[PDB]
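Engineer: Sharing a structure, written as structure tokens. Questions coming.
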Amino acid sequence: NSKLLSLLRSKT
Amino acid sequence: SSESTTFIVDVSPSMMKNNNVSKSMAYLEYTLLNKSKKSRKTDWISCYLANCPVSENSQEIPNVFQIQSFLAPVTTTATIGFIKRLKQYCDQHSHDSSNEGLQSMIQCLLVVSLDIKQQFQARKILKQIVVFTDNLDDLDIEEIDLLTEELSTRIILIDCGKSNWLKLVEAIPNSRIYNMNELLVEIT
């Protein structure tokens, strides 16, 4: 959950 | 038996100009209408558009459009409705409404992974993601390895064009890549 979410914020 | 398929359709100008979105829709229609009755009562579907001018999804990410929320049962009525939603989108965007130069495939992929993981939680269900695109080089993603640990969803890539994607594929287990040319058998 957490890893995916930061990895996506990274891309935005 | 139970399975979850999430469809990702690339709606970039090359996808929209060479009838790859049209073809994808036709294929989705054939496939969904052809599900067994037992199967409709156990499976799920959902659909996301990548490289899309419409931004609407759970994470409020730019340029990702969850045009179909997780859907079950997958009945004929539900299928006809889903295909109509895709059809509106095409009709409404066949005249090029600001999709030039968009790259949101990785963001779409990550939204789907988060939506999925939320959706299913601790359930014993085959999870799957089917991707329709003609650009295997457009996947802004070492990063791959983080997915290889996080994504418990296999990926079926469908290349609609006569690498990052290849890498990601070989990384996730049970993943595969097909041509459009080999989805169905043309009769000759």
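Chain B is numbered as in Swiss-Prot; the shown residues are, in order, 2-142, 145-165, 174-199.
The way this entry was determined, per its header, is X-ray crystallography, 2.4 Å.
Yeah, the Cβs are placed from backbone N, Cα and C, and that goes for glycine too.
In case it helps, Swiss-Prot gives these features for our protein:
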VARIANT   B:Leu149 to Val  In strain: DBVPG6044, SK1 and YPS128
Engineer: Please give the Cα-Cα distance in angstrom between B:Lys165 and B:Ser174, rounded to a whole number; the 8 residues between them are not modelled.
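Structural biologist: Once the 8 missing residues are skipped, the Cα atoms sit 17 Å apart.
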Engineer: Far apart in sequence but close in space: which same-chain residues, 6 or more away, have a Cβ under 8 Å from B:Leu149 (variant position)?
Structural biologist: none
Engineer: Just to be sure I understand the break: B:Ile142 and B:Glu145 bracket 2 unmodelled residues, and I want the straight-line distance between their C-alpha atoms in Å.
Structural biologist: 8
Engineer: May I ask you to report the DSSP-based helix, strand or coil state of B:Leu149 (variant position)?
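Structural biologist: In the DSSP reduction, B:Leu149 (variant position) maps to helix.
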